[PDB]
Amino acid sequence: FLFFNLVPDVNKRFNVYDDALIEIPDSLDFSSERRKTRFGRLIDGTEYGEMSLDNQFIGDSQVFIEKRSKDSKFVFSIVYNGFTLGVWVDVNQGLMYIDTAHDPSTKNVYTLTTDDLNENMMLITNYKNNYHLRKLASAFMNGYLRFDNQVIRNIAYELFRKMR
DNA sequence: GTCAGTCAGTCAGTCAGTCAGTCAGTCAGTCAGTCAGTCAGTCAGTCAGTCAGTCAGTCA
C-alpha cells in the first residue's frame, strides 16, 4: 500500500481505482463469526477481547498515534527512502509537525541513507543531525512532536531507528 | 653679651628588592558516550541414502 501510494479506508467497503481494489469485509458476518467464537468457547470470547483478533477482523490503521497539521512554517528538510519530508515548526508551544511540505529551495537538506545524494544537499554522519535538529530530537523525546500522516509517522519511526 | 654659621644627627624620600594571589596553559586522567567485528537464524545450495518406476535373462 505504501508503494502504490494509495490511501485506504476503514468504512468504504471497496476502495477501488481503475486497476486495483482494497476490501474490508462485511459487518454482519463479523458479528456472526464472533458470536460463533464466543458460543463455541469463552476464551475464544477473550480472544474477541484480545485486540489481535480485532486487528485480524477490523484492522490496525495505527491512527492512534497523534496526528495534526498547522500553517506554521518549517526549518529543516529531509529525504529518506526516496520520499521527501518536511519538518514544520509551530510559532507557539513548540508542537513539531512532520508534514510533507517540500518547497523547492536551495535551503539545506539532509539525509542519512547513502543512496540519497544531490548536487544541492548535504549528507549527515556521526550524530551531527542531533546537533542540527536539536529541537526535533527533544520534541520527539517529548510529547511535542505530531505526525501528519500514517506513512509519514511510520517513516519517521524507521528513520529514528536508523539514526542511532 | 650680638652677626649667623657651616660640618654632624635628623626625617622627608625614596628604589630598587619582595610575597604570594590569581588566573592559566595544561595535564594526562578518565570515564563515559560513540562505534565496529561477533555470532545466531535463516536463505540459498553442496553430500549419499531412500522411494519406487522401469527396459529387460532366464523361462511358459
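Numbers in chain A track Swiss-Prot; the residues on display, in order, are 167-330.
According to its header, this structure was worked out by electron microscopy, 4.1 Å.
Keep in mind that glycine also has a Cβ here, set from the backbone N, Cα and C atoms.
Swiss-Prot gives this note for the published mutagenesis A:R327 to Q: Decreased packaging. A:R327 (mutagenesis position) carries a helical DSSP state (H, G or I). Taking a C-beta cut-off of under 8 angstroms and a sequence separation of 6 or more, A:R327 (mutagenesis position) has no same-chain neighbours.
Here the residue is the original one, but Swiss-Prot notes a mutagenesis experiment at this spot, A:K328 to N: Complete loss of packaging. Neighbour count (other Cβ atoms within 10 Å of the Cβ, all protein chains): 11 for A:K328 (mutagenesis position).
The C-beta environment of A:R330 (mutagenesis position), restricted to residues of the same chain at least 6 apart in sequence and closer than 8 Å, is empty. According to Swiss-Prot, the mutagenesis experiment A:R330 to Q carries the annotation: Decreased packaging.
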